[PDB]
Amino acid sequence: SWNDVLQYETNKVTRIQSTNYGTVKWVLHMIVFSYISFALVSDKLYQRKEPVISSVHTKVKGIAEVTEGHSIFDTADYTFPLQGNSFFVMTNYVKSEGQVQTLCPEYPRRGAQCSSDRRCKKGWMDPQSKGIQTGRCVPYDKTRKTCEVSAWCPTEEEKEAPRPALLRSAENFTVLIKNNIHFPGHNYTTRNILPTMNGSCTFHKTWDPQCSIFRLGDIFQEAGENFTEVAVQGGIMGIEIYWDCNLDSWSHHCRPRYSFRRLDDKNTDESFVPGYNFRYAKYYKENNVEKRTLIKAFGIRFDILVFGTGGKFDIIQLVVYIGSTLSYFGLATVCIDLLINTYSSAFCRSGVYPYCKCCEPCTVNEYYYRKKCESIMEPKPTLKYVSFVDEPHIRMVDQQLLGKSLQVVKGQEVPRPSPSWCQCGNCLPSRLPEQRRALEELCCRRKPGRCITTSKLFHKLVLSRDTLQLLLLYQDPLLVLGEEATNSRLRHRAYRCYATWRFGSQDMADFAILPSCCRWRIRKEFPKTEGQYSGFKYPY
Amino acid sequence: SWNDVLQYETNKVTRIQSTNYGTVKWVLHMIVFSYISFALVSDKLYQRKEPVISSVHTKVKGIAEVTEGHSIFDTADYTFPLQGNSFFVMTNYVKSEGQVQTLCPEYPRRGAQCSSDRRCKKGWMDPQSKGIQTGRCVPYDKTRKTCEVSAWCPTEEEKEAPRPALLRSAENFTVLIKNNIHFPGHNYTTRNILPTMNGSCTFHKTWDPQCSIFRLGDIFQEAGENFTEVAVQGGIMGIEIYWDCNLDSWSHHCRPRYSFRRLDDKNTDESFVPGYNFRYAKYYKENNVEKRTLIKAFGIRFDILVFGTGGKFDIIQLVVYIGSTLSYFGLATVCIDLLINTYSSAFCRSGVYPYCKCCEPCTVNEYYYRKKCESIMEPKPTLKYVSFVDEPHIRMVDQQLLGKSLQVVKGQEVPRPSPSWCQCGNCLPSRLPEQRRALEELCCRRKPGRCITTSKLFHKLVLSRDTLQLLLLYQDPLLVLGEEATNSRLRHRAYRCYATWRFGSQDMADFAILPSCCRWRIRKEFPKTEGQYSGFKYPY
Amino acid sequence: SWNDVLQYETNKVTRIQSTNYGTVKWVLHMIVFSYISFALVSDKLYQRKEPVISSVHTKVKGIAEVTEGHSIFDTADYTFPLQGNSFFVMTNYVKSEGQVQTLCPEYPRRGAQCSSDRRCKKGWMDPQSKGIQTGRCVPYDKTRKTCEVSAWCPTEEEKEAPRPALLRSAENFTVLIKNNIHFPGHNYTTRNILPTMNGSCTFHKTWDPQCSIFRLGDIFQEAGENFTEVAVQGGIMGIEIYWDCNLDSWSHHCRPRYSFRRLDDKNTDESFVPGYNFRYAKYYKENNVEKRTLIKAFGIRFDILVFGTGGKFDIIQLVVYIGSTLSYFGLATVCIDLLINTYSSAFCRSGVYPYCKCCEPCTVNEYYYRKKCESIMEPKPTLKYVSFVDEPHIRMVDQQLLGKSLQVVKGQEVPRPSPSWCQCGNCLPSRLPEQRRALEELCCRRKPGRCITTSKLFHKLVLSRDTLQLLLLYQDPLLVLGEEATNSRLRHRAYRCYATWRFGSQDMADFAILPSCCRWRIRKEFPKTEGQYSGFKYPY
Ligand SMILES: Nc1nc2c(ncn2[C@@H]2O[C@H](COP(=O)(O)OP(=O)(O)O)[C@@H](O)[C@H]2O)c(=O)[nH]1
Ligand SMILES: Nc1nc2c(ncn2[C@@H]2O[C@H](COP(=O)(O)OP(=O)(O)O)[C@@H](O)[C@H]2O)c(=O)[nH]1
Ligand SMILES: Nc1nc2c(ncn2[C@@H]2O[C@H](COP(=O)(O)OP(=O)(O)O)[C@@H](O)[C@H]2O)c(=O)[nH]1
Ligand SMILES: *C(=O)CCCCCCCCCCCCCCC
Ligand SMILES: *C(=O)CCCCCCCCCCCCCCC
Ligand SMILES: *C(=O)CCCCCCCCCCCCCCC
Ligand SMILES: *[C@@H]1O[C@H](CO)[C@@H](O)[C@H](O)[C@H]1NC(C)=O
Ligand SMILES: *[C@@H]1O[C@H](CO)[C@@H](O)[C@H](O)[C@H]1NC(C)=O
Ligand SMILES: *[C@@H]1O[C@H](CO)[C@@H](O)[C@H](O)[C@H]1NC(C)=O
Ligand SMILES: *[C@@H]1O[C@H](CO)[C@@H](O)[C@H](O)[C@H]1NC(C)=O
Ligand SMILES: *[C@@H]1O[C@H](CO)[C@@H](O)[C@H](O)[C@H]1NC(C)=O
Ligand SMILES: *[C@@H]1O[C@H](CO)[C@@H](O)[C@H](O)[C@H]1NC(C)=O
Ligand code: NA
Ligand SMILES: [Zn+2]
Ligand SMILES: [Zn+2]
Ligand SMILES: [Zn+2]
Ligand SMILES: [Zn+2]
Ligand SMILES: [Zn+2]
Ligand SMILES: [Zn+2]
C-alpha cells in the first residue's frame, strides 16, 4: 500500500466573484489579526516569564535626642543588626528599670484590686498580668491592695505610650536601600542603584524616582499616613519594589518602581493591640543580683517587599500562542457560510423581505447555496421514491408500508432535480407474495386521468427496442445473447429508462418505484418466459 | 487585481440526511463542549492569576514558671523582638554562667582525656571543643586530666537537654497572627482578621477555623506532633496560611486556610544535631572583668509560610483558552469521516460482514464515499489508459514501455466510470519511429475474437462523417475549411469519440491509447494526404 | 425540525494519486509532530508547575582566635540566634568601649575642627557625626579643637576596618544547611539531606555535590571571590538552592542544586558604604552609670535563596497544549494548496518556465486546480453575458449600459465552459421602451459577415418545432395546451436552446443575452399574437 499512503486529498471549493463577501472576509481577517497581534505584544505572550530572586540590604541614618536629662539615640539605639527585608525604627518607648525576680504585689488594674485572700487564687495566670499569683493579697500602696505574684518586680505599670512620641524626630531619618535582583532562568542580574546615583539624592516620586534613599516621613506621606500620629503606638510600613523587567535586547529595561503602603491595620480592635510594639530586656548584674531593665519599644517596622517578573523571548511560547490563535481565522468562513446557509431559505422571501427590502439583494445566497451544498438521503432499505404524472413534485416514502398500498401512503415532497388504487385504468394487481404486494400497488397518477404509458415519449424513451439495444451495445459493443438473456437486459434497461426520465438523478432513480401500469407495460414488451419477476430490490 | 483579492472561497459539501451521523456528530459536540466548559470553570482558566504578597505580624502571649529557686519567663524572656514570618519560643535550656576568656582544662569528653603532653597539640581545633589547645595536659579534676585550651572558662559541659522540658508550659501559650496580603496586579488588599473576630476566640479546625489565635499545643496536635516530647530538644513548626482568592465580583472570596506541618526532621542523624537550639551569651562586667553567661536555648521555631494566588477574570486569558480548544470541535468530523472512508472498503464485505452481521447496514458508507471523494491520477508523461473490448476493466500503464508492445505490458486494473500482438486480424504495424513504436502496438482485444471496428456502433459513434461534422459545427456554427483542414478536424474528433465511448471520463480519455485497428480505420476514413501522423501526444 | 438537526455535512474532496504531494504532505506532518512532541517533552508542557515552599535551618561551626591579649570567638560571639534564610559571620571589627551619654568634643574629621564658636551651630546634626552640636568649640586635644556634641562619649573614631581581618580564620568555618521544601498543590515534601549523608562530608562541586556542609572559603572560591579580601569590609554572599523537581512516578527526581553568587556590589560608590557592617552596643552599668561598648562589626551576610518548581502530570494541561498545536497540522494542506493555486497560473508558462525548465513538470497543477476549484460569478442585476459567433471567448458586461448599445459595450473576456450596430444584416431594432433598448441592441457577430441564424444548426438546435415539443413533453409527458400557451413555451424553450448552445453552462446561460437576429428569428417562428414581448428578465 505504498501508493495508498502517498496520496494528497484537497477540498473541492467554490470561488465566488463577490466583492461584498471578499471585503467581509478580509475585514474579519484584519480584526482577528489586529487583536491577535495586540494581545501578543501588550501581554508579551511571546516571552518566558520568571519571578525575581531578591536580596535587600538597608542602612538607616539619623540621630535622635530624647528629652526626659537628655539621652542620645543613634542607629545602635533605635535599630537592630537586621538589615534585610525588614528593619525596625523605634519612635516611642516606656521603660521599667531595676526589675528583680521576686515576689511583689500586682499593679493596680481595672480588676487587680483585692480585699481578701479568697479573691486571689494561687497559681492563677491572669492574661493581663506578667506574673503567677500566690493567693496572697499583699498591699501595693496605702490606698489599695493587689494580689501577690511571682514576677520581675516591680511589675510594669499599665502606662500608655507617650504622646507625642519620644523619637518622633525619626521622621527626618533616611534609609538607603540596596536591592540585588536575579533571574536564574534567564541568568540576568542587576541592582537598583545605578552608577549615576549620588549620595546626596533623596527619593521623590517625580523629581528623583530612582534614588533609593528615602526619608521616613516622606515614605509615610507617599502612603497617605501621618508619621507623627503613627509614631505614638507604632505600625508596619511596606516599601514595595516592583521589577517589571524586559530582557529582550531590542526592548531591554530592568528598573525598579517604588511604592509605599501601610501594612498595619489602623482600625484594629483594641484586644488585638493596634500599632506595633515589643518588649525587650537589658539584663545586668547589680550587688550579685540578676537585674533587668524592661523596655516596651514602639516604632515602625518597615517591610521591603520586592516582587516582579523578568521576561525574555521564547520560541516555544510564541509557537504555542500562535497555534492557540490560528483557529480564530476561521471566523470569516464561519460567518459567511452562515450567511449563505441562512439567506438561502424560503422564509426569507416569505416573511423577511416584504418587511425589509434592504435585504432584497441577498437572494444571491440561494444561488451560492446551490453551488456549495448537495443534499443526499441515507439509502435505507425502506427508502422509496414515488412520482405521479399529475404532480410537480416527487414523494419520498421512507416508512414501512405495513400492508398499505404505496399509492395511499403519502411521503415527504421532494423537488425533481381495474384495481381500486389505480387512477388510470391500465394498472394490474401485483403478482408478488402478499406481504410485499403493497410495494407494487402504485399508479402513475394520483387523480383520475390519462395513463403515462399512453404518452408518445413512453414508447420512445422506455419501450423502443432499438434504443434499448443501442444502449446495451454502448455498454458492450460486441454482445451476443439469447432471447431470454436479451429480454432480461432489455426489461431491466427499460426500468432504468423510466426511472431516469421521471426522477432525473440516479440517486433518486435507484430507489424509484415504477407504477404498476408502466411496470407491466414494460414486462409485456420484454416478457419473462419462465419464472416470476423479482420486482424492486434494495440496491445496497 | 482588485477583483482578484475581493473573492470568497467556500468548501463544497455533501449534506447527508442520516439520523445516525447527525446524532453521533451532536453527541461528540456535547462531549467536547462539556469537557471544555468543565476545564475552564474548575481550573479558572479565564482568570489572570497572581502570587500573593504577604506581611506577617505575630504576638506570643504567656508566662512560664521554671522550677530550679523560681525564675519567671515572660515574652521578653523566651521570645525575641522578631515578629515576622518566624518567631522562636524557648521550651528548654542549659546555662553555664560566669565564663571568662582565659586558660582552662577541657571538659572530660569521650576522648578529651590525656596522660601526656604528647597527646595534646598546640593550636589544635577540636570540632567538639569550644577552645584552641595549647599543647598542655592540665588537670581538670583529681580523677582525670584534659588538654588546656584557650576559651571562655569554664567550658560548657556536655550536658543533655533537661527532660522534661523546663518551659514545657509553653504548650498553653497562644500566638496571635496578623497576615496582611496584597495582589499588586489586581490592586487588592485584605487581611486575615475580620471585624467580627473577638479576642476571646481560639482557633479550632471545625469550630473556629478563621480565628488567628493559636494555642501552641493545639498547633502541635493538628500537625500530629507531641509538644511535650518535641520541647525537650526543640524543633521547627510550620504554620501555613493558604490564600485561594477569587477576585471576581460575582464569585468573590479571599479568606485564608490554616494548616500545620512540622519542618524539623525527627529522623535526623545524630551528627546533624536533631531538634532546634542555639547558643547565645549575656555579656556583663564584674570586678573589671568581661564576663559572659552562655545559654543553650532549646525551643520551637515557628515559620509562618503564607502562599496562595489571586485570580480575576481576564479577557485575553479567555480568548487564548477558547482558541486553544476550538480545534477539538473537529473531532466529530474526523470520526465520522474516518467511518465513511473505512466502511466503504471492499474488505468490509469480504472479511468483516460475514463474521459480524450487525455491521451490515454500514454499507451506506460506500454510497457516502462515492458522493464525497473523487480520485484523480497525476497526469505524468508516461500515463496511459488501455481498454480491451473483451475485458470489463481498464488498464493503466503508468510505466515506460522500453520497447515492449503496449499489448503485453499489463497495468493496474481501473473500473470504467497480421501483427503478432494483434488478436483481431485488423491491426496494422505502427508507422512511428522505432523508439516509439511500442505505444501503437495495441490491439482492441486481449484474447482472439472479433474486432471492435466491426461493431455496428463503431461506424455510428466513431466513423459517421455526418455526426462528426455536426459536432464540428456545434463547436463553430459558421465554419468553412478545406478538405485537408476538414479531414484533420474529423480525424481528431473521431479519436475523441472512440476515447470518450470506451473510457467514459475525459480524465481517462485524455490519456487513452487507441488500438491499432481503430486508429487505422479512423485514418482510412479521414486520411492525411501529405505527411505522417503525429500519433498520441502528452496533453500536458 | 428534528430531521433538520440530525444531519451530517462532509466536505467534498479530490484525492490526488500523486507521490510528490503525498510525500510532501507526510514529511510536513512529521516535522510538525516532531516539534510538537519535542516542545511538550523538553518544556514539560503536560505538567502543572508549582513554586516551592521552603524552610531553611543553618548551623555555623568554628572557633576563632583574635590577636589583640587573646580573645576567643565561638558561635555565640560571631553569629546571631537567627538560623533561617540569612546568617551573619563577623570577620572584622572595631570597638569603642566605655561610652557614656554626656557632652564631649567631636572626633577630628576632615571638617570637624573649629576655631571659634561661630563655626559651631547649636542643634546641628552633622550627617557624619554621632551627636547633636551645642554650639561650643571645646578642645579635643592640645593641637586642635572640635565642636561639642551631645552623644555617647567619647565618640567613635573614624577608624578604618583592620587589615588583615581580625577573624579571617572564618574562612575555615563550616555551615550545615537544612532545607525543607514543600509543594502544597502536589502535596509533596522532601529535604536536602539524604539518609546516606554523613557528618564528615564537605560540599564539592564534582566530588560531593549533595553534601550540605559548606566551608565558607570554599563558598567564596565557587563564587569567584576572595574571602580574605572581602573579610576586611564585609559583603553579602548568596547561597542558591535550586529545586528542579519532577513529581511524576516514572521520572521522579527532587534534588537540590547548589550555586554561589556574591550579592554585594564591590564597585559600590564610597558614599553608599561598600561592604557589609553594622553597629551594635553592649549595654552595662558601672558605678551607677549607664555605659555602653559600641562595636562596628564587619562580616559576611549569607543569604540562602531557595527557589524552584515542582511539576506533575496534569490532564487539563496536556489537553490545552494539544488543542493549541492541532492547527499546525493544517500546514501541509496550506502549503500544497498554495502550490496548486500558484502553479496553475498562466504566467508560469509565460515568464517562469522558459527561464527555469526544472519546474516544467509542475504543469500538473493546472489539472489539479481544474478538479479542485470552480469559479462562479455573483448574480447581480446588471450581469450580462455576450457571445459573438466570430469570437472564441464570451464577454461579461457586468456594468450598466446607460444608453450605450450592448454591441459596443466591451466586457471582460471569459472562456466558454439595417441597424447601425448590426454586422449581419438580419438584426432588427428593439421594440422595448427607450430606456431599456440598449440591452437588445446586440448582433450575433462583432465583425461583418454571415449571420448565425443562417447556420444549419440554428434551425436544428433552436428553431426545430419537433425538438422543442419533444423537450416540452420530456418535462411534462401528458401536456395539453392551446396555441397561445404552446407558442409561449416553445419560444421560451428556444431562448434556452440558443443560450445553452452558445454559452454551455447554465450559470452563464441564465444571464446570456440573445442577439437581435436570433431573438427575432425565434419570435418569428413562435409568434406572440397579442401583447408585447417581455424580453430578458433578471433570474433572481
Ligand atoms: N428502481 C426500480 N427498480 C426496479 C423496479 N422494479 C424492478 N426493478 C429492478 O429490476 C430488476 C429485476 O426485476 P424484475 O425484472 O422484475 O425481475 P426478473 O425478471 O427476475 O429479472 C431488479 O434489479 C430491480 O432493481 C422499480 O419499481 N423501481
Ligand atoms: N487519447 C489519444 N489521442 C490520440 C491517439 N492517437 C492520436 N491522438 C491525438 O490525435 C492528435 C493528432 O494525431 P494524428 O492525427 O495521428 O496526427 P496528425 O495527423 O498530424 O494531426 C493528437 O493531438 C493526439 O493527442 C490515442 O491513441 N489516444
Ligand atoms: N437568457 C436570456 N433570456 C431571455 C432573453 N430574452 C428573453 N429571455 C427570456 O424569455 C422569457 C420571456 O421573454 P419574452 O418571450 O420576450 O416575453 P413574453 O413573450 O411576454 O413571454 C423571460 O423569462 C426571459 O428570461 C435573452 O436575451 N437572454
Ligand atoms: C445579504 O446577506 C448580503 C449582505 C452582504 C454583506 C453581508 C455583511 C454582513 C455583516 C457581517 C457579518 C459577519 C460579521 C459577524 C460579526 C463577527
Ligand atoms: C456503520 O458504520 C454504521 C454505524 C452508525 C453509527 C456509528 C457510531 C460509531 C461509534 C462512534 C464513533 C465515533 C466516536 C469515537 C470516539 C471519540
Ligand atoms: C511543482 O510545483 C512540482 C513540485 C512537487 C514537489 C513540491 C515540493 C515543494 C517544496 C515544499 C513546499 C512546502 C514546504 C514549505 C515550507 C514549510
Ligand atoms: C525635621 O527636620 C526639619 C528641618 O531640619 C525640622 O524643621 C522638623 O522639626 C523636623 N521634624 C521632627 C519631627 O523633628
Ligand atoms: C499628624 O498627627 C499629629 C497628632 O499626633 C497632628 O498634631 C498633626 O497635625 C498631624 N499632621 C498632619 C499633616 O495632619
Ligand atoms: C496547660 O493548662 C492546663 C489548664 O490550665 C493544665 O492542666 C496543664 O497542665 C497545662 N500544661 C502545661 C504543660 O503546663
Ligand atoms: C508526649 O511525650 C511525653 C514524653 O516527653 C509523654 O510522657 C506523653 O505521654 C506524650 N503525650 C502523648 C499524648 O502521647
Ligand atoms: C585554614 O585552615 C588551614 C588548615 O587548617 C590553614 O593552613 C589556614 O591557614 C587556615 N586559614 C585561615 C584564614 O585561618
Ligand atoms: C586574597 O586577598 C588578599 C588581600 O587581602 C591577598 O593577600 C591574597 O593573595 C588574595 N588571595 C588570592 C588567592 O588572590
Ligand atoms: Na486550533
Ligand atoms: Zn393506474
Ligand atoms: Zn398508468
Ligand atoms: Zn488487432
Ligand atoms: Zn481490432
Ligand atoms: Zn446583426
Ligand atoms: Zn445575426
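Chain B is numbered as in Swiss-Prot; shown residues: 6-73, 84-432, 473-595, in order.
Per deposition record, electron microscopy, 2.5 Å.
Keep in mind that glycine also has a Cβ here, set from the backbone N, Cα and C atoms.
In Swiss-Prot, the entry for mutagenesis B:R125 to K states: Abolishes calcium responses to NAD. The structure shown retains the original residue. Neighbours of B:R125 (mutagenesis position), defined as other CB atoms within 10 A of its CB across all chains, total 7. B:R125 (mutagenesis position) falls outside any helix or strand according to DSSP and counts as coil.
Looking at Swiss-Prot, you'll find the mutagenesis B:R133 to K noted as follows: No effect on calcium responses to NAD. When Cβ atoms from all protein chains are considered, those within 10 Å of B:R133 (mutagenesis position) total 9, not counting its own.
For B:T189, B:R294, B:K311, the entry in Swiss-Prot reads ATP binding site, with the evidence type similarity to another entry. According to its DSSP assignment, B:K311 (ATP binding site) is in a strand.
Under the DSSP three-state reduction, B:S342 (Na(+) binding site) is assigned to helix. All protein chains shown were included, and the count of other CB atoms within 10 Å of the CB of B:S342 (Na(+) binding site) stands at 23. Residues annotated as Na(+) binding site in Swiss-Prot, with similarity to another entry given as evidence: B:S342.
The annotation Zn(2+) binding site is assigned in Swiss-Prot to B:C479, B:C499, B:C506, B:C572. According to DSSP, B:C572 (Zn(2+) binding site) is assigned to a helical segment. Using a 10 Å radius centred on the Cβ of B:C572 (Zn(2+) binding site) and all shown protein chains, the other Cβ atoms total 25.
Annotated GTP binding site per Swiss-Prot: B:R546, B:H547, B:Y550, B:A567, B:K583, B:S589, B:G590, in sequence order. According to DSSP, B:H547 (GTP binding site) is assigned to a helical segment.
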Report task. Could you tally the C-beta atoms, other than its own, that fall within 10 angstroms of the C-beta of B:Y550 (GTP binding site)? Result -> 19
Requested in this report: Determine, for the Zn(2+) site, the additional residues of the same chain whose CB lies within 8 Å of the mean position of the CB atoms of B:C479, B:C499, B:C506, B:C572; present them in sequence order.
Outcome: B:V404, B:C477, B:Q478, B:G480, B:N481, B:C482, B:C498, B:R500, B:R505, B:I507, B:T508, B:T509, B:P570, B:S571, B:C573
Query raised in the report: Once the chains shown are all counted, how many other Cβ atoms turn up within 10 Å of the Cβ of B:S589 (GTP binding site)?
Result: 9
Query raised in the report: Which binding-site residues among B:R294, B:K311, B:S342, B:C479 have a Cβ sitting under 8 Å from any chain C Cβ?
Result: B:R294, B:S342
Report task. From the recorded positions B:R125, B:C499, B:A567, B:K583, keep only those with a C-beta under 8 angstroms from any C-beta in chain A, and list them in sequence order. Result -> none
Query raised in the report: Which is it, of B:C479, B:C499, B:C506, B:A567: the one of these binding-site residues whose Cβ has the most other Cβ atoms within 10 Å?
Result: B:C499
Query raised in the report: So which of the binding-site residues B:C479, B:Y550, B:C572, B:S589 sit close to ligand 16, that is, with a CB under 6 Å from an atom of it?
Result: B:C479, B:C572
Requested in this report: Round to the nearest Å and give the CA-to-CA distance linking B:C506 (Zn(2+) binding site) with B:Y550 (GTP binding site).
Outcome: 17
Report summary line: Here the recorded positions are B:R125, B:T189, B:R294, B:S342, B:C499, and the Cα closest to that of B:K583 (GTP binding site) is found at B:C499
Requested in this report: Translate the DSSP assignment of B:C499 (Zn(2+) binding site) into the three-state scheme.
Outcome: coil
Report task. State the Cα to Cα distance, in Å, between B:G590 (GTP binding site) and B:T189 (ATP binding site), rounded to an integer. Result -> 108
Requested in this report: Enumerate same-chain residues with a sequence separation of six or more from B:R546 (GTP binding site) and a Cβ-Cβ distance below 8 A; give 'none' if the list is empty.
Outcome: B:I577, B:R578, B:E580, B:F581, B:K583
Query - Where the model skips 10 residues between B:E73 and B:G84, distance between their Cα atoms in Å - result: 5
